[PDB]
Amino acid sequence: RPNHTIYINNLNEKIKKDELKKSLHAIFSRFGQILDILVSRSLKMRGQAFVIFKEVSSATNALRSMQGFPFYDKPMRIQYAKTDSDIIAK
RNA sequence: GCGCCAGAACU
RNA sequence: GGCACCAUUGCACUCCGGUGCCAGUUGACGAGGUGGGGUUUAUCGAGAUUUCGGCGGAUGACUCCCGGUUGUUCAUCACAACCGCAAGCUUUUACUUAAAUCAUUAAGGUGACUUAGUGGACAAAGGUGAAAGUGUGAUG
Ligand SMILES: N[C@@H]1[C@@H](O)[C@H](O)[C@@H](COP(=O)(O)O)O[C@@H]1O
Ligand SMILES: [Mg+2]
């Protein structure tokens, strides 16, 4: 269902860890205040990002507005997080 | 036990 | 660590896919040490994944010299150890800021690491102060 964290995939893998993290904050800041954006370049986690919002309302607005948006020459694919994040759950 | 850095090791 | 190529469209919350090329970083912690030449593997502990390995230096050692000093009064010689502004040797102590490692804290770096601090200390060789026993022979 809905979640404080949104799962993003289909991201450009050629972009380094912190540059992506800062460019993602550049867009998702308008929907609500972001707690953290978790990015990893491992085989299992590359081209993926976890933006953690404080409110669920900010996650839904981000999911609705940024879906299919071209980001680094690639259209974004946004879902909700399957489970809560460690900053939200604990 | 003083200086350097084509190996080696580490990132 | 970058960069390139290949593989990868996944649901994470501590650093984790291959392959090449190209960089970067470390790389001796103090204590002590220089009459001239020759030869050489250049003293002492502390620490310990590299204080490894390679290059350069080097006050060491050995040996032949030059010049001294001691060899328990003096001098000339040979002989032994010793000094090189010091000086026979065995034998005891104390003193001569140990520093780094270790433990941490800040600053810088993507990182390996770098710089600067702080804390606790811990040597040996040499040298010196003082305490014990002995130094070669022949001689004008
Ligand atoms: N004091 C040291 C010597 O003890 C050592 O013999 C020399 C050579 O260094 P290495 O150990 O690299 O041969 O360097 C220094 O001079
Ligand atoms: Mg040094």
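Chain A residue numbers are taken from Swiss-Prot; in order, the displayed residues are 7-96.
Header says: X-ray crystallography, 2.9 Å.
Any Cβ shown, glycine's included, is placed from N, Cα and C.
When secondary structure is read from DSSP and collapsed to three states, A:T11 (mutagenesis position) falls in the strand class. The annotation that Swiss-Prot gives for the mutagenesis experiment A:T11 to V reads: Abolishes RNA binding.
The mutagenesis experiment A:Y13 to F is recorded by Swiss-Prot, whose note states: Substantially reduces RNA binding. Cβ neighbour count for A:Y13 (mutagenesis position) (all protein chains, 10 Å cutoff from its Cβ): 16.
Record note (Swiss-Prot), mutagenesis A:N15 to V: Abolishes RNA binding. The unchanged residue is displayed. There are 12 other Cβ atoms within 10 Å of the Cβ belonging to A:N15 (mutagenesis position).
Under its mutagenesis entries, Swiss-Prot includes A:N16 to V with the note: Substantially reduces RNA binding. The secondary structure of A:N16 (mutagenesis position), as reduced to three states from DSSP, is coil rather than helix or strand.
For A:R52 (mutagenesis position), other Cβ atoms within 10 Å of its Cβ number 14. Under the heading of mutagenesis, Swiss-Prot lists A:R52 to Q and annotates it as follows: Abolishes RNA binding.
Most Cβ neighbours within 10 Å among the mutagenesis positions A:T11, A:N16: this distinction goes to A:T11. Here A:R52 (mutagenesis position) is positioned 9 angstrom away from A:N16 (mutagenesis position), judged by their C-alpha atoms. When the Cα atoms are compared, A:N15 (mutagenesis position) and A:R52 (mutagenesis position) turn out to be 9 Å apart.
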